[PDB]
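Input: one structure, supplied below.
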Amino acid sequence: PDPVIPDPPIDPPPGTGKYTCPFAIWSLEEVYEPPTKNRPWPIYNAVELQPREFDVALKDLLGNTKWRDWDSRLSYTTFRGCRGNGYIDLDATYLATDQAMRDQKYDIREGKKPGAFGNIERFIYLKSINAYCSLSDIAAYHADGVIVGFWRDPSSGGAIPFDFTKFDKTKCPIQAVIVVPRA
């Protein structure tokens, strides 16, 4: 008996403009400290890059549907909604956890910044611009940063889970990191 034909994936809509990543972006390639038994990932030295643009307009990602707002960072005031129809925000707080680092359902690197205190932060990889962005920066008090992905998995009728641990970069690749406008 033939194998079952899988349902085809869902593709993101095209972008209608460009949008510069509104937080600092970085290259993490040089190793600062090798993995240890308790920390099975290296720490990199973070090197700053000049700003880059995603190939979507901010308005492409915005609309009138609700953000998941997993970590409640957007709950304190009225924001422009999400475009929805497959676009959705990811949990920037979860992605900075040891758990998210162990799993690498998304590619996340730990790195040491330049500067007085030499802060060690977790950096989400952004394939769209092949560069890294600090989860610390995106989720800072009043930054109003959102990581926007697009749900591609046609399973369960294409429904987006209400459990962020069900997400991964193949099911839901990152499309952009934005500052969501107030409304």
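Residues 147-329, in that order, are what chain A shows, numbered as in Swiss-Prot.
The header says X-ray crystallography, 1.8 Å.
Cβ coordinates come from backbone N, Cα and C, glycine included.
Here Swiss-Prot notes a natural variant, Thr182 to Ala, with the remark: In strain: QB_3, Qbeta_3_FR. Where Swiss-Prot documents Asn191 to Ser as a natural variant, the accompanying text is: In strain: QB_3, Qbeta_3_FR. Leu207 to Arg appears in Swiss-Prot as a natural variant; the accompanying note says: In strain: Qbeta_2_FR. Quoted from Swiss-Prot for the published natural variant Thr211 to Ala: In strain: Qbeta_3_FR. Quoted from Swiss-Prot for the published natural variant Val292 to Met: In strain: Qbeta_1_FR and Qbeta_3_FR.
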Output the one of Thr182, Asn191, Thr211 that, of all these variant positions, has the highest number of other Cβ atoms within 10 Å of its Cβ.
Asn191
For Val292 (variant position), write down the residues of its own chain that are at least 6 apart in sequence and whose Cβ falls under 8 Å from its Cβ; none is a fine answer.
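Set apart from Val292 (variant position) by at least 6 residues yet with Cβ under 8 Å, we have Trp213, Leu220, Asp235, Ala238, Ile284, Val323, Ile324, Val325, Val326.
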Across all chains shown, how many C-beta atoms besides its own are within 10 angstroms of the C-beta of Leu207 (variant position)?
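Excluding its own Cβ, the number within 10 Å is 24.
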Given the variant positions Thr182, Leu207, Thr211, which one's Cα is the least distant from that of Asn191 (variant position)?
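Result for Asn191 (variant position): the nearest of the variant positions is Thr182.
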Between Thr182 (variant position) and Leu207 (variant position), what C-alpha distance do you get in Å?
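Taking the Cα atoms only, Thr182 (variant position) lies 40 Å from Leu207 (variant position).
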Using DSSP reduced to three states, classify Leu207 (variant position) as helix, strand or coil.
helix
What does DSSP assign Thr182 (variant position), in three states?
coil
